[PDB]
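Visitor: Let me give you the structure first, and then I'll get to my questions.
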Amino acid sequence: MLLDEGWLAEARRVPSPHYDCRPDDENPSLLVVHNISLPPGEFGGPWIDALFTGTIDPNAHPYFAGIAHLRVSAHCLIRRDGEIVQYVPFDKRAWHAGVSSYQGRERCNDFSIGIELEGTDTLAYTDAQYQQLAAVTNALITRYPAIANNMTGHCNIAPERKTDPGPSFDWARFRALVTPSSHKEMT
Ligand SMILES: [Zn+2]
């Protein structure tokens, strides 16, 4: 994949206005697949911008209203129109999940330099996302090799048929395109 100034190339730079710090240490290389929307990169929905400005009202549900108090920071957010946004480079650890576990490894927090996908009410995801994500993932695997067999989300803690409250990211398409437990070297 292209890299420019040691930053991820062909992406929109949106470095989060307040990063996190979590007291955990596991090698950062986990791919997180789920449809979320939290940061106001580009949209016209006032709820997302209200979070960052701070005027969010405890109406939607408790989790979102709760976590508002804590700043958020993702890593690479791919929007539903096949766009790549980058919030928080490989320098100064982020937080965007709560908890997740895969292959007898639980991550207490989203303490890994993965990806996150963004959409709004399952608005057309543009298959292009999967293709471009797979390209980024090829680079990321070649950087830190884990992701090649470590793809999960927040509901994929055990059953891969669910990945969040809205998967539909075609596990057969993605797993075939990405490293299929072959076309790898070293480990
Ligand atoms: Zn999630």
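Method on record in the header is solution NMR.
Cβ coordinates are placed from backbone N, Cα and C, and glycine is handled just like the others.
This is the feature table in Swiss-Prot:
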- 30-167: domain 'N-acetylmuramoyl-L-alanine amidase' (DOMAIN)
- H34 to A: Loss of activity (MUTAGEN)
- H34, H154, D164: Zn(2+) binding site (BINDING)
- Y63 to F: 6-fold decrease in activity (MUTAGEN)
- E116 to A: Loss of activity (MUTAGEN)
- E116: active site, proton acceptor (ACT_SITE)
- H154 to N: Retains both its capacity to bind the zinc ion and good amidase activity (MUTAGEN)
- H154 to A: Loss of activity (MUTAGEN)
- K162 to H or Q: Almost loss of activity (MUTAGEN)
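In terms of burial and nearby residues, how do these features look in this structure?
Guide: Under DSSP, residues within the domain 'N-acetylmuramoyl-L-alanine amidase' (30-167) fall into helix, strand and coil as 34 helix, 25 strand, 79 coil.
Using a 10 Å Cβ-Cβ cutoff, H34 (mutagenesis position) registers 22 neighbours.
Sequence-distant neighbours of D164 (Zn(2+) binding site) (same chain, 6+ apart, CB under 8 A from its CB) are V33, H34, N35, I36, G153, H154, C155, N156.
The Cβ of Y63 (mutagenesis position) lies under 8 Å from the Cβ of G98, each of which sits 6+ residues away along the same chain.
The Cβ of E116 (mutagenesis position) has 25 other Cβ atoms within 10 Å, all protein chains considered.
Neighbour count (other Cβ atoms within 10 Å of the Cβ, all protein chains): 19 for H154 (mutagenesis position).
Cβ neighbours within 10 Å of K162 (mutagenesis position), excluding its own Cβ and spanning all shown chains: 14.
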Visitor: Near ligand 1, meaning Cβ under 6 Å from any of its atoms: which of the recorded positions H34, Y63, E116, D164 fit that description?
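Guide: List returned for ligand 1: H34, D164.
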Visitor: Do you know offhand how many angstrom separate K162 (mutagenesis position) and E116 (mutagenesis position) by C-alpha?
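Guide: Between the Cα atoms of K162 (mutagenesis position) and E116 (mutagenesis position), the distance comes to 16 Å.
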Visitor: Starting from the Cβ centroid of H34, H154, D164, the recorded Zn(2+) site, name every other residue in that chain with its Cβ within 8 Å, sequence order please.
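Guide: Other same-chain residues near the Zn(2+) site: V32, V33, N35, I36, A97, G153, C155, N156, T163, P165, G166, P167.
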